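Colleague: This is the structure I want to talk about, given as structure tokens.
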Amino acid sequence: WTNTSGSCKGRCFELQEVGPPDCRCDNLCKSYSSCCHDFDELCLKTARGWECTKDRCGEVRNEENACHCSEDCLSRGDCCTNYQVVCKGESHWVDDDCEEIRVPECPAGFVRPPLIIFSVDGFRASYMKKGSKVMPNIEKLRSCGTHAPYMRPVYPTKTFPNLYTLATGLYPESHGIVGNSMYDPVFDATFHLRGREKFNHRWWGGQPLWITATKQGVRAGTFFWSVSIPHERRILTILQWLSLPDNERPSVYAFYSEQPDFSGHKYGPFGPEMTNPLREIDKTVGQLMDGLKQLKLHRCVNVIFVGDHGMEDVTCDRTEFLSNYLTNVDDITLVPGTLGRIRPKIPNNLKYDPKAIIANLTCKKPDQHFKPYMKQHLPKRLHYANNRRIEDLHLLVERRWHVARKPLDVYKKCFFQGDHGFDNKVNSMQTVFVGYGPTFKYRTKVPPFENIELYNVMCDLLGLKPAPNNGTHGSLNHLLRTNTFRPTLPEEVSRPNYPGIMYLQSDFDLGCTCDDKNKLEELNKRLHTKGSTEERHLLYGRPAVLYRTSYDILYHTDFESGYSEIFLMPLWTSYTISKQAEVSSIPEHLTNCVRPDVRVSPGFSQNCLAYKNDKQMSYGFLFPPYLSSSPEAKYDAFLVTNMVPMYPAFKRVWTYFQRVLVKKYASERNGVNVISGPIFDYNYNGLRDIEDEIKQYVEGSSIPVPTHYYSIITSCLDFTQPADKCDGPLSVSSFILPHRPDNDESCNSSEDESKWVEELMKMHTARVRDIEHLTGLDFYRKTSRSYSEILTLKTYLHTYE
Ligand SMILES: *[C@@H]1O[C@H](CO)[C@@H](O[C@@H]2O[C@H](CO)[C@@H](O[C@@H]3O[C@H](CO[C@H]4O[C@H](CO)[C@@H](O)[C@H](O[C@H]5O[C@H](CO)[C@@H](O)[C@H](O)[C@@H]5O[C@H]5O[C@H](CO)[C@@H](O)[C@H](O)[C@@H]5O)[C@@H]4O)[C@@H](O)[C@H](O)[C@@H]3O)[C@H](O)[C@H]2NC(C)=O)[C@H](O)[C@H]1NC(C)=O
Ligand SMILES: *[C@@H]1O[C@H](CO)[C@@H](O[C@@H]2O[C@H](CO)[C@@H](O)[C@H](O)[C@H]2NC(C)=O)[C@H](O)[C@H]1NC(C)=O
Ligand SMILES: *[C@@H]1O[C@H](CO)[C@@H](O[C@@H]2O[C@H](CO)[C@@H](O)[C@H](O)[C@H]2NC(C)=O)[C@H](O)[C@H]1NC(C)=O
Ligand SMILES: CN1CCN(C2=NC(=O)/C(=C/c3ccc(Cl)c(Cl)c3)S2)CC1
Ligand SMILES: [Ca+2]
Ligand SMILES: [K+]
Ligand code: NA
Ligand SMILES: [Zn+2]
Ligand SMILES: [Zn+2]
């Protein structure tokens, strides 16, 4: 219970931690219905608006006014933000020329530049193009500070998951806010945008910035604002807090605006009605900058202008209905709209039949505008599976469309033309980032990056040590003038062996057969020694193994590999394909050829008998026989230590990748270096499985079956230089392909591979960093580039938009 009869006199927007029965006066009291009776009259003053006029200059201080134009207001810290312009002949901040801020210019008493995070809801990156015509203050921040062309939100691309991701550096599956609405089966409780349940701390995991700051002795302003507090009051409050005594003043501040999201939903992103809310936001930014200038702080504070997601054209007319596919939709609950999450209406309903549901939802219309996925089958880049609040059954919805349970759930007259929530690589979902201030660079454009990276950077800006999170610390050092984080290479845990010849073909009984033999490499005395293999096929040093295991480096004319004696296959296989390289066939007599590897014990080798027994599993090769340098060298490709288990369904994709796509990439990029390998993630947590976690093996054997296969394709950013002779920065694209027994995911898979395989790979694009998590490997350790630049490279996602 709260004793409302208290008073907010001398307590308006206090940073005091005040708990019941005491009366509250903070920017969240209205949300808890715990404000003092006089909060609204003392703290939410509105009299005479938010701007000084000429007739108010030098007025007698009336404490009834929203803001002041009295002579004393400046030292009192509560002038209207335009006071000095109207009453003292100063210019607005926006009319001032841009000038580099090389060090903080702060008043005495300021020990460090404060950080102000200005968040705008639903600010699509492309709105920035409207420029100073519409948003002159924001355009000044963008052009004079540091900007990205866009920032990638997390999936789902909705507000709650993204705001909390910004605050924590975590994927939603980790922080727990996996949607604006969610059901937790252990709580048996439902979280909603609106309502009280979301105020319970049990939903919110990880460690948000304000907590990290507080725990390390840095004072945070209250980040959240009750929706009823107008933006002008939020700004005036931030400015007042900045005028506080040295021993009370916070170091970090957050402003939030619900626009331009609301107008985007109403009018769509390209609606002419969008100009008005963009102008209003800019006006708020201007009030903040004008205010900071009045406090002599405009060359002291770091400002981050950041959005949570974008906005797409979505209308009633583009709604898919599950009732068109399923017989009894009244028995399921659907989290609907720009994504789908399905569970039974009655929790744990025993009659719930997910396989039959998915079957009815799979490629049933030629123009179907969503695709069903068990969550472990979602593209790994989405990182959206490892949480009990994420339903097993998901629908990835096509941009511009909605999914709904049945037509009763749509009300045409419809009232909306915009929405968001889609796959976070969709262009319309991208949002904004600008950094302005002493610690940011001046007039600098940076490549787009993911919002999970910002928490580390805000920690850097504040001198904080970040809690464990999913950013890669150092990958954004290029945004900063100083306060960069000097990263340190992780230490290799397992050193490799370099086995020579220690066995004879007679030592092997694996059930393998090869109809021909290369008797010439048996006269090769330097066969499978290092030679120039490493400098040709391993351009950036060997991957470090960051876990305890046993593996062997194996050399070949056409490739090198790191063969695991535990998992019975390479952890990685690395090779370079020149622009001019030739594709060749697998000769008829070699179709079923598999050769034992004298370098590796028969005990640490797979056996072809298992593959003859398993009627469902087949096999493939990591280095492709199609790309052998010579008919002689091609024999290396058929080694048992280059072999991996693949379903025939997957082989349709992999062979087309090996035979057509790799050469296509080499042609277009002036040669490519490829590293390919297996991934084991049976518990779908995005992390390398331990042996105990692997759940499937080749029939009657102990050869483990990968859940995915990766490939990392690197070339010279300067495409005029061949990949193997690159002087400067690198260019990378990667994939994590799901290893599945069918191609149900690809609706056109009945057709030739040229009609569907690339479309699949694009969906499963990945960061090198993703692969590192999944493999326990560390790539690019030996290059001519800074470690910070390499970290940037590893976080890059090739999106194909
Ligand atoms: C993204 O980065 C994060 C942060 O580093 C990584 O997540 C971490 O992974 C490790 C390895 O599995 C986990 O270590 C385990 O910790 C548990 C005990 O963990 C408890 O205590 C920690 C510390 O206070 C706390 O963070 C944990 O919070 C989890 O559980 C809470 C209550 O259920 C929940 O509120 C919170 O959201 C979070 O849940 C998430 O993680 C759990 C797994 O712990 C998962 O089941 C859930 O679905 C969410 O994903 C928890 O109270 C020990 O018992 C183990 O032995 C082991 O040491 C960390 O717990 C985990 N940290 C967080 C914050 O998630 C991700 O791996 C990384 N992803 C990628 C792909 O790189
Ligand atoms: C709720 O708040 C009111 C106002 O603070 C409290 O009223 C005061 O109570 C004290 C002690 O009984 C009196 O001496 C004062 O005269 C009261 N102050 C005013 C301004 O009226 C009231 O006690 C609180 N109720 C509780 C504690 O449950
Ligand atoms: C999947 O779709 C089929 C139709 O393609 C549904 O089959 C109908 O189901 C009812 C009862 O099972 C039958 O009486 C109808 O004759 C069927 N319709 C037709 C035209 O075949 C099936 O119910 C759907 N499955 C689920 C789980 O929704
Ligand atoms: C439905 N909802 C209304 C309120 N809401 C918020 N109101 C605020 O004042 C918020 C401040 C904020 C500002 C920055 C960050 Cl990083 C975070 Cl986590 C929160 S967030 C979220 C969307
Ligand atoms: Ca795992
Ligand atoms: K077979
Ligand atoms: Na198919
Ligand atoms: Zn939003
Ligand atoms: Zn919205």
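In chain A, numbers come from Swiss-Prot; the residues present are 51-463, 468-570, 575-859, in order.
Recorded method is X-ray crystallography, 1.8 Å.
A Cβ is built for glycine as well, from the same backbone N, Cα and C atoms used for every other residue.
Features from Swiss-Prot:
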BINDING   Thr209, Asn230, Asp311, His474  1-hexadecanoyl-sn-glycero-3-phosphate binding site
BINDING   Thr209, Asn230, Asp311, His474  1-tetradecanoyl-sn-glycerol 3-phosphate binding site
BINDING   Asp739, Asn741, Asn743, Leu745, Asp747  Ca(2+) binding site
DOMAIN    54-97  domain 'SMB 1'
MUTAGEN   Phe210 to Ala  Reduced lysophospholipase activity
MUTAGEN   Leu213 to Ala  Reduced lysophospholipase activity
MUTAGEN   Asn230 to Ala  Reduced lysophospholipase activity
MUTAGEN   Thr853 to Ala  No effect
Colleague: Calculate how many Å lie between the CA atom of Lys463 and the CA atom of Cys468, with the 4 residues in between left unmodelled, and give a whole number.
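Modeller: With 4 residues missing, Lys463 and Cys468 have Cα atoms 6 Å apart.
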Colleague: Do me a favour and check the Cα-Cα span between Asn230 (mutagenesis position) and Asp739 (Ca(2+) binding site); whole Å is fine.
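Modeller: For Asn230 (mutagenesis position) versus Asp739 (Ca(2+) binding site), the Cα atoms are 27 Å apart.
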Colleague: Among the binding-site residues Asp311, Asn741, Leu745, name every one whose Cβ is found under 6 angstroms from ligand 5, counting any of its atoms.
Modeller: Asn741, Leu745
Colleague: Could you measure between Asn741 (Ca(2+) binding site) and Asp311 (1-hexadecanoyl-sn-glycero-3-phosphate binding site) for me? Cα positions, answer in whole angstrom.
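Modeller: With the alpha carbons as reference points, the distance is 36 Å.
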Colleague: Using the Cβ center of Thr209, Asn230, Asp311, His474 as the 1-hexadecanoyl-sn-glycero-3-phosphate site position, which other residues in that chain lie within 8 Å, going by their Cβ?
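Modeller: Sorted by sequence, the hits are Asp171, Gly172, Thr207, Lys208, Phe210, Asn212, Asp358, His359, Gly475.
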Colleague: How far is it from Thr853 (mutagenesis position) to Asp747 (Ca(2+) binding site), counting Cα to Cα, in Å?
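Modeller: For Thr853 (mutagenesis position) versus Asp747 (Ca(2+) binding site), the Cα atoms are 22 Å apart.
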Colleague: Cβ within 8 Å of the Ca(2+) site centroid (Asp739, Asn741, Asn743, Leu745, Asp747 excluded): which residues?
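Modeller: Apart from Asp739, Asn741, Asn743, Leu745, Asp747, the close residues are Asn436, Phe738, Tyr740, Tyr742, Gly744, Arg746, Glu751, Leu832.
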Colleague: Is any of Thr209, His474, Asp739, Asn743 (binding-site residues) within Cβ reach of ligand 4, i.e. under 6 A, and which?
Modeller: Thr209
Colleague: Rounded to the nearest Å, what's the C-alpha distance separating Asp739 (Ca(2+) binding site) and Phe210 (mutagenesis position)? Just drop the number here, would you?
Modeller: 28
Colleague: Quick one: Cα separation, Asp747 (Ca(2+) binding site) versus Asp311 (1-hexadecanoyl-sn-glycero-3-phosphate binding site), in Å?
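Modeller: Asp747 (Ca(2+) binding site) to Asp311 (1-hexadecanoyl-sn-glycero-3-phosphate binding site), Cα-Cα distance: 40 Å.
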Colleague: Name, in the order they occur in the sequence, the residues of the same chain whose CB lies under 8 A from the CB of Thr209 (1-hexadecanoyl-sn-glycero-3-phosphate binding site) and which sit 6 or more residues away.
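Modeller: Result: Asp171, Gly172, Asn230, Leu243, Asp311, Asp358, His359.
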Colleague: Under 8 Å Cβ-Cβ from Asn743 (Ca(2+) binding site), six or more apart in the same chain: what's there?
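Modeller: Once residues fewer than 6 apart are set aside, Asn743 (Ca(2+) binding site) is near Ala435, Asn436.
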Colleague: List the recorded positions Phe210, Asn230, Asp311, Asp739, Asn741, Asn743 whose Cβ sits under 6 Å from any atom of ligand 9, in sequence order.
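Modeller: What lies within reach of ligand 9, judged by Cβ under 6 Å, is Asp311.
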Colleague: Using a Cβ cut-off of under 6 Å to any atom of ligand 8, determine which of the binding-site residues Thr209, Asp311, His474, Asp739 qualify.
Modeller: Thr209, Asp311
Colleague: What is the Cβ neighbour count of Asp747 (Ca(2+) binding site) at a 10 Å cut-off, with all protein chains included?
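Modeller: There are 21 of them.
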Colleague: If the 1-hexadecanoyl-sn-glycero-3-phosphate binders are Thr209, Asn230, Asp311, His474 per the record, what's the largest distance between their Cα atoms, in Å?
Modeller: 14
Colleague: With every protein chain in view, how many other Cβ atoms are within 10 Å of the Cβ of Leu745 (Ca(2+) binding site)?
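Modeller: Neighbour count, Cβ to Cβ under the 10 Å cut-off: 15.
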Colleague: Could you give the Cα-Cα distance between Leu213 (mutagenesis position) and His474 (1-hexadecanoyl-sn-glycero-3-phosphate binding site), in whole Å?
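Modeller: Checking the Cα atoms of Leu213 (mutagenesis position) and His474 (1-hexadecanoyl-sn-glycero-3-phosphate binding site) gives a distance of 14 Å.
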